Structure formats: structure tokens, C-alpha cells
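Comments concern the structure below.
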Amino acid sequence: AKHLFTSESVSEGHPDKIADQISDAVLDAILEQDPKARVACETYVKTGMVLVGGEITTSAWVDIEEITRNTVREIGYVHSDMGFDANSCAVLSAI
Amino acid sequence: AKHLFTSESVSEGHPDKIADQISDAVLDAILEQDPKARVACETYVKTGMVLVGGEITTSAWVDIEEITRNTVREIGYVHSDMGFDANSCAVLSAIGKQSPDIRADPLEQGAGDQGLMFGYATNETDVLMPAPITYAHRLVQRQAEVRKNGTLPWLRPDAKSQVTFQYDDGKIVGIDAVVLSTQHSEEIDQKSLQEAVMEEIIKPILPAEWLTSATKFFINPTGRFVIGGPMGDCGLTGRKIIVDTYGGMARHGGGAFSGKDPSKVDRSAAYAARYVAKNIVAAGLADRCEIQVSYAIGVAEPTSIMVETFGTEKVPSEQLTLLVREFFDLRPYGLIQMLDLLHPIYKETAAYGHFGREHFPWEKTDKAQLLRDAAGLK
Amino acid sequence: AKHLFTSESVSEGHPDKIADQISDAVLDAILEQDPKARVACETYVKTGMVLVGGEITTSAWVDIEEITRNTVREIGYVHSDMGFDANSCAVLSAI
């Protein structure tokens, strides 16, 4: 009963995983201050911009741009030769 | 009657001038396909994004992202170390395009919007422009010329200049202060930058007799200037209107030029006002002339025409106002007809001033001889 | 020596004045908490979005979206029939 099964995975540098990490980095920052917060964060990542949006019900104050840039910088995007720079990318917040 | 007057200018790498060039690059692309288009483009430039917005009434197809990236790339932003990369920047388009429609007299079209327009011209300089603004533009223009041709490879696009002229009885007798802030790379040290900038930019441009020992030079007074451009400060279209027209020497109506098609009186009438002001001075009617034209939306004829000669007129002032109405057709479509503004020539006008460069349609003194004969000055 | 002189003005509902009021509303909110702050706010207003951007050097916490919506609501844009709704407009922050 031989049969081939295939599964795949992507690294943390994948664009669909950068958005996931940015969204959860925002979530973790909020949970440190207000554990009972309500967070629904959606992140859209383009060639040179990061759009962070969603609805938050909390009493916590977070700097979305600082969190986003630190998250991307830790991944390893540091200059434009890689195709994306954490220090020189637009971080729009629609939260 | 000595008094210091100061004017400033910014290079094409300045964030407020990047937006102006991007807006006019879009305008020129549209005018190549549909000359009769209606364009009102506004550009917002941030650290890593360019937002191009506005309302367009045309049948032309343009690629906003391609135009924007090419415009920024030509300026010289090619990698993120400069603070902005043309190849890896977000270019969002909010342009709302419509469809043109389809028998009265074309010259009787009313103004599309109200506004004030000021035109100025003085016999102080050869090109009939205020002196301080011309030399302010020369310094930043020289900085871009030196950077691009490779004389100083360590320069970077962003640069600002500011020259303080010392008048005396209405005549320039020297320069009191020169400020030249330029963006460079981290390779060059601060001391060597000042020596190179002074020798290669300030010296070839400013006349040597004006630069005395009392002249003060401020070349990057703060310190290193490595990261600049859009990252350093936000840029919006029409935030540099005063440095475009005349500096502080003349009054301004407050209407931005870049990103507006000629059909909008906020741009064409300002060109037309400069046109009639230059011709009056070129005709010898006055040493200085200032023209104000005001339109009401939906009305063809201007609501008011004002000529001011500051008591330097060779003919009575009320006679000049008759001559302006007699010769120059100031109706909104008459401006286009008498200046031939329906051409893609507005990319070059958004860099170092819309006035004072003789290769422009509104900088031609062709009706000067007619005006002089009409005034009967022989 | 008769000569006509013309001057014009726009109401607070003009798009170029909405951006000015939104920018200064942000400035006033920051100055209440940190008077010695450094604020350079630029606002771009489009058909259905408000883009608030600039660089701020402060220790104050402000809700840009709440300030922007309150400012537009006080002007009198309350439903889409007027061409702009304060309660249902995108407020992107690039600060």
C-alpha cells in the first residue's frame, strides 16, 4: 500500500511568515501590559511597506513602528540589497 | 539705507522637491498622450513610501509606479544607505481617473477654481528676476551638477542653500552670509567636506568681489549629514512654493504649481502674470512690476487686475492697467493660447524654480516692443 | 491711484484646512502631556482616508485615530452624503 505524501514549510524570512511574526509581536507586547486585552491584528507586507491593522480593546500603550522594525531586524533584513530593509521601510498603522 | 535680505533654495534631493518632481513627472507623462487632460496630482513622500494621489480626467494610460521609481532613480536614490531606495520603496496610487466628456466659444470657458496669482519682474538681474533667489538656485544646482558628473562622488542628493545679500540704496554691495547644507556619505570627514564644498561649489558660483572677509560661511553647521532625503523629513507637493517663484522678494498667491495641468488657473495664470510682468519691465515701462490676477470659479474674465510699479513707472499707473487689458488676454483659456502651455515641458520646471530660465514659454519677451510703442515711449 | 486688491479665505471644512486642524489637534494633544516635545506632523486627506505622518520626539502617548475622528466630527462631516464620514474613514498613522 505504498503512497507518497508531501508536506512543506517556510522559513521565518518568508513574506507570509513576516506578517505572522509582526502580528504576534504586537500581541505579545500588549499582553505584557494588559493580559485581559482583546487583540485582532492583521498585517499586510509589501515590497517596501508594512501595514499593521486591526481592532484592539485594551488600556495598554504600544509603539507599533518600533515593534515592527525590531521584529523585521531580528529576522535579518538590514539593507535594501536583500530586497527589504527594516530601518528604511514604511510602517503604516491602521489599528 | 543698508539692509540685509536673505533667500534660500533646496536641491532636487529635498523631500519637498521629490514630491514636486514626481507630481510633474506624472503630469508630463499624461500630457504626452492627452494634451487636453485635466490633472491635479498630489504626492506624499515618507521614509519608505511614496503616496501619489489626485483626480485625473483623461483617456491616457500611465504606469504611476514606473514613473515614480524612474524619477527617484534619476535623482540619485539607489540604495538604503542614503536613506531612500528607488527600487525598493512602496509606491501607493490613490489616483481617481475619470472619462473626458464632449460647442460654445472655447475662450469663454470660466475658471475651474478661484484663486490669487502674483507675477513679479525687476530689472535688477539680466533674466528680470530678484538677485537673491537666482544665486540661491545656482548653489543647489551646482551641487547637483558636481555630484552627478563625478567631481565629488561622495555628495548625496539632499542639499539646501541660503544666501544673505547686503543691499545699499537698492543695489547689492556684497554677500553677508552663505549657508550650504549638503548630504554626504560617511566616507568623507567633516573638515575635508567644508574645504571641498567651499572651493568647488561656492567659489565657482558667487562673484569673488562680493565674498569679502566679513562674509560668514556655514557649511554643514551641525555636523555629519549622511542619512537624509525622505527619511529625514516628510515631503508633500506644494510645500516649497516660495523657493520656486521668487523667494521672499515678491508676494505670492498661495497656489502650488507642481502636479497641476495648464487648464487650472492656479498654475497658468501665475505663469501668465509673470509673462505680463516681465514684458512690462522689458519694455522699459517700469523698473519693478507686480501683477495680481484674481479669478472666480465659473467666471471667464478676471475679477480684478492690479499693476504695481512701486513708484518706478515711466507712464501713469492707470494707463498701465489699460495696456494690460488691451494686449494680454487674461481669460483662463486665453492664457493657454497666448503661451502654448499644452506640452510636456513641466518635468524640468519643478527642480530649480519655474521662473528665470529663458527656455520657457512664459519667459519670452516678445510683446515688449508692442507695449513700448503703445505707451508712446518711442 | 485707484487699484483693486483681492484676498481670499477658506472655511474649516476645506480639505486643505481639515489637514491643518488635524495636524494641530495632534500637536495640542501632545503638548498637554509633554510641553517640551518635538512635533512635526504632516497630514494627507483623500476621498475616504486620512494619512497622519511625521516625526515625534516625546514621552507622551496619544491615540491618533481618536483625535483625528473627533476633529473631523467637530467640523461636521458625519455621513457619506456630505462626501466624507468621520466615523467611517480610514485613519492611517505613519508617525
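Quick note: numbers on chain C are straight from Swiss-Prot, i.e. 2-96, in order.
Determination method: electron microscopy, 2.8 Å.
Backbone N, Cα and C define each Cβ position, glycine as well.
Quoted from Swiss-Prot, the note attached to the mutagenesis of C:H15 to N states: Loss of activity. A coil conformation is recorded for C:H15 (mutagenesis position) in the three-state DSSP classification, outside any helix or strand. Less than 8 angstroms from the CB of C:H15 (mutagenesis position) sits no same-chain residue that is six or more residues away.
Residues near C:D17 (mutagenesis position) in space but far in sequence (CB under 8 A, at least 6 apart, same chain), listed by position: C:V11. Quoted from Swiss-Prot, the note on the mutagenesis of C:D17 to N or A is: Loss of activity.
Swiss-Prot lists C:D17 with the feature Mg(2+) binding site, giving experimental evidence as the kind of evidence.
Within the same chain, residues at least 6 positions away in sequence whose Cβ sits under 8 Å from that of C:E43 (mutagenesis position) are C:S24, C:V53, C:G54, C:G55. Where Swiss-Prot documents C:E43 to Q as a mutagenesis experiment, the accompanying text is: Nearly abolishes enzyme activity. Abolishes stimulation of enzyme activity by potassium.
If you look up Swiss-Prot, you'll see C:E43 marked as K(+) binding site. DSSP classifies C:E43 (mutagenesis position) as strand under the three-state reduction.
Here the Cβ of C:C90 (mutagenesis position) has 19 other Cβ atoms within 10 Å, regardless of which shown protein chain they belong to. Swiss-Prot lists C:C90 to A or S among its mutagenesis entries, and the accompanying note reads: Decrease in the homotetramer formation capability. Enhanced thermal stability.
With a threshold of 8 Å between Cβ atoms, none of the mutagenesis positions C:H15, C:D17, C:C90 neighbour chain B.
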